[PDB]
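**Student:** Got a structure for you, questions after.
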Protein chains: 2
Amino acid sequence: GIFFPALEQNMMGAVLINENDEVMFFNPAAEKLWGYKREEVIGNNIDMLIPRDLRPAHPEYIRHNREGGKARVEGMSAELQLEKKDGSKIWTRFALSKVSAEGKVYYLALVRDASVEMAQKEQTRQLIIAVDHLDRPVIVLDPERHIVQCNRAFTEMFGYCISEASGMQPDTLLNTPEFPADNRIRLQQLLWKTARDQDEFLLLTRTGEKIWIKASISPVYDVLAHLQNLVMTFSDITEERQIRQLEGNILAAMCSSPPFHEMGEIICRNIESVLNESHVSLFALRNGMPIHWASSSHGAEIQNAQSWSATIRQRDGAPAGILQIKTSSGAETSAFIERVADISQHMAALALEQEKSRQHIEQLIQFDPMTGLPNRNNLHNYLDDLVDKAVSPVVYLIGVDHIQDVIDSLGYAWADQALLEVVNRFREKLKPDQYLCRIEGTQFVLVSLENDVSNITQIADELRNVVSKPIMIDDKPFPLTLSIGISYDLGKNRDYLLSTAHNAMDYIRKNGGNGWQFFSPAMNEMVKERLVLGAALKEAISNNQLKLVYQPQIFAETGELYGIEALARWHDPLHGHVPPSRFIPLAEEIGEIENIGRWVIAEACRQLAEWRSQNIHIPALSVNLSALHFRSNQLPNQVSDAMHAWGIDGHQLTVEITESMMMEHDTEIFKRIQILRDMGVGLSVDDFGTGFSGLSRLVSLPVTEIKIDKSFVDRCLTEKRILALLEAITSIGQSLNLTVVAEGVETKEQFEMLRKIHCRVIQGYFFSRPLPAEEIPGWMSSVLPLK
Amino acid sequence: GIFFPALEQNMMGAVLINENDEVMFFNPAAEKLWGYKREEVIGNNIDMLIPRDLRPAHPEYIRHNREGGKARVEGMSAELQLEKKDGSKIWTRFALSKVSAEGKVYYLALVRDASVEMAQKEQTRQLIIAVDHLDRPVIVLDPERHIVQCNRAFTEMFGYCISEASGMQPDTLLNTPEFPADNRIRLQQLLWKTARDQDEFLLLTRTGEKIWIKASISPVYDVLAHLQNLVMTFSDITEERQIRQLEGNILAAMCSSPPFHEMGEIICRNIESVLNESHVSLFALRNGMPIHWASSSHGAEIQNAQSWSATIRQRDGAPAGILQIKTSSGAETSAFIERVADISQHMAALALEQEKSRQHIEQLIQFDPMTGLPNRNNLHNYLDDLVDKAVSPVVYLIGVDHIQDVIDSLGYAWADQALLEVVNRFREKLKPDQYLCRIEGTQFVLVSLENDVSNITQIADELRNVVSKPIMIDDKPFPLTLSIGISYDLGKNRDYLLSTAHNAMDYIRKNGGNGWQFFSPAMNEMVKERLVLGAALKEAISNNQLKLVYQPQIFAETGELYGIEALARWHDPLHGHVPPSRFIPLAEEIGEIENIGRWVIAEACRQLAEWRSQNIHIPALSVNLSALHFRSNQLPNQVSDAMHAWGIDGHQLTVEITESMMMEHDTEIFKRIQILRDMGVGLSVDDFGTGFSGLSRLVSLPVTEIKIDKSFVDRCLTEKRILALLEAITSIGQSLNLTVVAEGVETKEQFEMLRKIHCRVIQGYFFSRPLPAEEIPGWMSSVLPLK
Ligand SMILES: Nc1nc2c(ncn2[C@@H]2O[C@@H]3COP(=O)(O)O[C@H]4[C@@H](O)[C@H](n5cnc6c(=O)[nH]c(N)nc65)O[C@@H]4COP(=O)(O)O[C@H]3[C@H]2O)c(=O)[nH]1
Ligand SMILES: Nc1nc2c(ncn2[C@@H]2O[C@@H]3COP(=O)(O)O[C@H]4[C@@H](O)[C@H](n5cnc6c(=O)[nH]c(N)nc65)O[C@@H]4COP(=O)(O)O[C@H]3[C@H]2O)c(=O)[nH]1
Ligand code: HEM
Ligand code: HEM
Ligand SMILES: [Mg+2]
Ligand SMILES: [Mg+2]
Ligand SMILES: [Mg+2]
Ligand SMILES: [Mg+2]
């Protein structure tokens, strides 16, 4: 047989044993494997080749195998420790063969030196230990981008093992959630990058949780500079992204320069959002003492909690503050607490140097570096100057509320721009004698010098409705609102005024939303009374409870009634008699002048209808109209309706407009005046505030009557210089066909002094007090003529 | 036998080839590796067993080995690929033996399925790559207390390789090379005795520099819970503190909101300081084109520069930039490089997101967040709207020079306060029609609608003069100065207007500032002509080069001279005759009105004395004065001097004022007028801008003459309505003893139509043109009376 020399020249070792456990063959490699010799071993027992641990208990195994008769020798199949002659224990791999030759059971063993293979196995055991020890998910991929090796951290975080996660792309079994736009494409693209790269993904666990991971792919090239493998390292970056969101939010705050305490609050809120059910406290070092900058309002008690304190230092190393975080022990990892506290320490450190720089310069600066408005110090100086000069100012604290919506929808920058738009609206509606300043954030001060409650109410209404129009920000409306606190005393102090106005403003802010309120509710009950009176006036106008009273006008010489003026009256069961000189400005403020005009015109035409049905001539009726009633582009329609519904065509009706209308210069108003005058209804102008150039323009824009006011007729007695007004106006009267109507006559001397200038018509108490309609005909039929 | 059946049932596959290279042996072990059976391999050639890619190459090796005749075949000692019957390939390990018996040479090839062994080797290679990509130094220690396996980070941060550190231990002997650290006994005995230990060392490197390293040690137990292995992970405390400090410093720099290039440079310097001897640069993507953002100015060539590139990604979406850091090879650990790259990549992502946000801020917001003023965007919109409405705007570009003085002396905060001081001054002097904007920093833009030199120069002078008083910063003056460029051209656009204004402003700034300039030629030429004309007027007034010319006023009936009016005339050799309507507004603009008033009064009194020297009665002389002349508390002094230096007491002199003076309401001016009237000098009022109430107050503050303007007298011909104006004015005249003077008569019909109203006196071209004083007595002696 040629196998004997084949085994002699072979690399393996052949040790064939006969029935009596005697070695019948010994190849040269057996000398290297055992340190023996063929002369020493051949013919002798196998006891020399067995490890000393179990030398005598091995013929028992051999004998047990001998009687079985099985073909294959399934035993002796694992790498086993073999001890040499010198005592060294190498690792060998065996391969047995039962040879039943000539009725005798032989045993052949193809021993191979498993030293190198088991050194590889020891190396891979150590590498498995080192790769499962670090808790760092690492996978390895072929050029086809399929997983070939994974680790224990990867299994822990994704729930897949080497058996399941092998041969498939790391996206087929780790598909991203429903959102398909970017995650799937980025995950598929990272796997096919030929250079070192990395990305961040949402991957799905076997159970189904959403975990943000950071995957880093790097190629490993062979000797021939060819792609051999691609290793992917996954980092669980849930906490990393939490701290990154913290960094982003603190950056967006600090770069936008927020207030000190609000910055502390947002820092604390981010820390709590990263560390659930914890307590956070933050202190600055002022004069070496702790000053409480901010802390979370969630002061829940925690048992066996750990408190980590970090000394917030300055740039040069000097201490600046203390940042203390108390949290449940074991709920959040200590190293994560360290990293969060360190990053927040740097953030709050820069915030603290900024605040320290601002601290010794805020008392010296005079302007707000944001909106360009004067600051609290400038306001204090201005108020001190006012009180020293003995002037009583009125302070409006304006709180621009509902700013948090733009804060959390757009950002601090866009919210500050909303503030700028609001203050620019304030500037465009501002007045020369008003002082505007910013005290703290959304809080402004308007210092005015208006004493009247009506003026204060009008200013408050204009301030509250300037923000009624939505604020346009990035093509997104924002309905901001104002809480106004009004403080005013005869004089107490700037501190007192500010404190009272702040009390009012915080009351309004906490008890609802937009609105304005006085301090000292004795000045708010007045507003309530005026509002209820206005509501009563509106409902009386609606329900037709108003009344008109008529005052005859007389000719100078003939003693004949030129006309009667319809003066409004009101009588409420609760308020008694409300004078026109009290409810006409109220109607102007509310917006009831239009309704009053329609009502007076309709009632006047109706009463003309009855006084024509019965035998009364009623030559002319003068109806009072205001500025808004004429500026509205509707008047001639209802005036013509009033004439043609009762046959009272305009040669009888007359309108007296305010001198403010003549002072105003509006082409549309002038055209409407001309159209009305064309219809035959007369026109009268009272008072002489408008100049004689205005009166000549009024000659151009035709009228019929000019009224001399009671304020001038009263001084006609004493001031003899104003007789020229009456004389000249009368002269214009007979020059260009105007009727002059003296008002406010009360005494015989006052009438007879105007008698010489030959005034056309006279109206006042000297001839008839305003008489009710039910006895106007009695006066007509009894008194006229008067002479 | 002991040859054939020995290897038939063996695990090792046995194949034998004879002289004719024909296979003779084949066993089930080789069947399981080739796919064939014992009916297709015996007899036929070895050609089928070879893989298809090596069939022609293989057979020469057998012949070469036969020729060589060597006993031990060193060939095929490595693993070999194997092609099965079906075409699949597996790895196998060969043991080749040659037989020289019976004069024949056979070949036996004991094959073993090296599939599992080579899978183990590939697994070991993959695990080695994975451990090298672990980002933390890891060492594995045997129970014999020595070092077995290292990492790549360990080799990078200590310089010790697997060949040097393997077998023996450079841990017990190299942990305390020169510094004992008082923990060698811990690392020797307590390290293998306790479990889960850790401490800090000063273990040295190849260089020997002292570094603080963590030595976290954990034991790995076997099934018997015995000390199978240990693992020690290292972490450089210096590296950890440096990587925390890098993040802190970068975040602090980013919190200061620096420019984009400065932020890139700051990241560059921080990365270089963390990694000395490095060239670092950043690029930011722009529409897919990577542009240069920042780079390290140290351009010295770096030897063996390994470059690490990182791809910036925002919170979600496409890449935003690149960051490349090239450092000398071996300078720092790859894990250190990767950590620095990751931190700086997230920092650069934050910086790019912040710059995108700032681009949105500069692109959409219409207000500057430092002064509350509109920015260049609002300026563009306003000018575009105006030019689309086709109204020509006038643009002023103002620059506040000399700001570096405040910046250096008091810092940036007080420079900010100075800019807000100037902006508040602009706002205080601002007019409702004007629009104010802040294009950038030192510069501002004011947009107006008035377009004429007399107003442009005035508003530019006001803007330049608003900074006459130094800005009070911390009780310290600072004299800032203004450079203004003015642009106005009909029909042009905002780009042209802004460019021209900036050209003018830049030119004046380069020339030295402290002033303003128009764009384009002939505009500054008109300005210079006006300036030289004003200087000539000033010197002519000083040197008494002006003259007076007198226009007689006649009575309606008697044809007697009521008075003459003194009208200023000037004859300059260069400018010829300069009309009063041309040089009086110039005097108002410059400030020569007072000098003109003194000269006119003095010369009028001198000519009155000269005429009194001979036989001239000259009942009255009228002298024109302006508003600014009477607003100073000096008028009565020189007027009384003029009367009493020539005996021309005010019963002959007369003063006519502007209607704007009576429009104004000043108690001091009224008292001065009353005092002057008490001296006997008359007063006259021209034009009828003031109202009739103003005329009655004028009667209260007595006057003497009312003049009907030529503008009204001309329209008296056509507009028949304004006859009432004259009638009423004359009526007031005879009512309260005023003289009415009708100006600007030209025709006999114009005279006769005003005759019927009985106007007191008439002045115009119908009776006498303005005559020089040298022949005025000739007119007196030859013309009067006129009738
Ligand atoms: N002491 C005194 N007073 C005299 C004398 N002659 C008339 N009066 C008063 O003068 C007022 C006439 O209305 P007015 O002067 O246009 O001033 C009116 C007018 O401006 C307004 N007003 C009155 N009625 C209306 C109306 O229907 N509509 C509107 N829009 N305003 C009205 O209310 C003002 C006050 O009206 P009244 O309270 O009725 O006060 C009446 C009347 O009582 C007199 O010899 N002595
Ligand atoms: N076409 C025409 N013109 C007539 C007629 N009658 C008079 N004039 C002119 O009308 C002007 C009247 O001067 P003014 O209206 O007071 O307005 C004066 C006055 O405001 C100003 N002015 C003239 N002299 C003086 C002066 O000495 N001092 C001051 N402060 N202003 C003066 O210059 C203005 C222009 O006066 P002049 O150009 O000198 O022209 C004079 C006079 O010559 C007439 O029938 N037809
Ligand atoms: C380092 C050297 C050796 C070690 C560690 C060793 C140990 C073992 C072990 C563990 C078994 C299996 C026991 C069982 O399955 O219960 C076995 C069985 C056996 N050994 Fe060894 N032995 C060694 C040397 C040898 C040699 C040189 C031969 C030469 C013929 C041999 C012949 C056998 C036979 C025939 C069996 C019976 C296998 C069976 O019953 O399945 N042994 N020995
Ligand atoms: C998949 C199967 C086989 C492959 C891939 C293969 C390939 C090779 C290679 C690469 C060598 C050169 C090795 C070196 O230079 O280090 C070689 C040599 C040789 N092979 Fe093969 N072979 C295969 C099968 C066989 C078989 C089955 C036999 C004999 C039964 C054989 C006999 C030889 C001989 C005699 C040499 C000469 C070695 C020397 O002279 O040093 N080969 N073969
Ligand atoms: Mg009335
Ligand atoms: Mg009245
Ligand atoms: Mg004049
Ligand atoms: Mg004039």
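All chain A residue numbers match Swiss-Prot; in order, they span 12-798.
We read in the header that electron microscopy, 3.1 Å was used to get this structure.
Cβ coordinates come from backbone N, Cα and C, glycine included.
Annotated heme binding site per Swiss-Prot: A:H69, A:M87, in sequence order. The domain 'PAC' annotation in Swiss-Prot covers A:208-260 and rests on sequence analysis. Residues annotated as domain 'GGDEF' in Swiss-Prot: A:402-532. Annotation comment: Swiss-Prot describes A:541-795 as domain 'EAL'. According to Swiss-Prot, the mutagenesis experiment A:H69 to A or G carries the annotation: Loss of heme binding. A:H75 to A or G appears in Swiss-Prot as a mutagenesis experiment; the accompanying note says: No loss of heme binding. Where Swiss-Prot documents A:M87 to H as a mutagenesis experiment, the accompanying text is: No change in heme coordination; increases c-di-GMP PDE activity 2-fold in absence of O(2), CO or NO, and 2-fold more upon addition of gases. Per Swiss-Prot, mutagenesis A:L91 to T is noted as: Increases auto-oxidation. Record note (Swiss-Prot), mutagenesis A:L91 to F: Alters O(2) binding, increases auto-oxidation. The unchanged residue is displayed. Under mutagenesis, Swiss-Prot gives A:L107 to T with this note: Increases auto-oxidation. Annotation of the published mutagenesis A:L107 to F in Swiss-Prot: Significantly reduces heme-binding affinity; increases auto-oxidation; the original residue is retained in the structure shown. For the mutagenesis experiment A:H582 to A, the note given by Swiss-Prot reads: Loss of cAMP PDE activity. Where Swiss-Prot documents A:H586 to A as a mutagenesis experiment, the accompanying text is: Loss of cAMP PDE activity.
In terms of burial and nearby residues, how do these features look in this structure?
**Tutor:** According to DSSP, A:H69 (mutagenesis position) is assigned to coil rather than to any helix or strand.
Within its own chain, A:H69 (mutagenesis position) has A:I57, A:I61 as residues 6 or more apart in sequence whose C-beta sits under 8 angstroms from its own.
The Cβ of A:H75 (mutagenesis position) lies under 8 Å from the Cβ of no residue that sits 6+ residues away along the same chain.
Under a cutoff of 8 A between CB atoms, and with a sequence separation of 6+ in the same chain, the neighbours of A:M87 (mutagenesis position) are A:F105, A:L107, A:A120.
In three-state terms derived from DSSP, A:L91 (mutagenesis position) belongs to an extended strand segment. Sequence-distant neighbours of A:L91 (mutagenesis position) (same chain, 6+ residues apart, CB-CB distance under 8 A): A:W102, A:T103, A:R104, A:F105.
Within 10 Å of the C-beta atom of A:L107 (mutagenesis position) sit 19 other C-beta atoms, taking all shown protein chains into account.
Just so you know, the Cβ of A:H582 (mutagenesis position) picks up 12 other Cβ atoms within 10 Å once every protein chain is counted. DSSP classifies A:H582 (mutagenesis position) as strand under the three-state reduction.
Around A:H586 (mutagenesis position), the same-chain residues six or more apart in sequence whose CB sits under 8 Å from its CB are A:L544, A:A547, listed in sequence order.
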**Student:** Sort the residues of the domain 'GGDEF' (A:402-532) into helix, strand and coil with DSSP and give the three counts.
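**Tutor:** Residue counts for the domain 'GGDEF' (A:402-532) by secondary structure: 55 helix, 37 strand, 39 coil.
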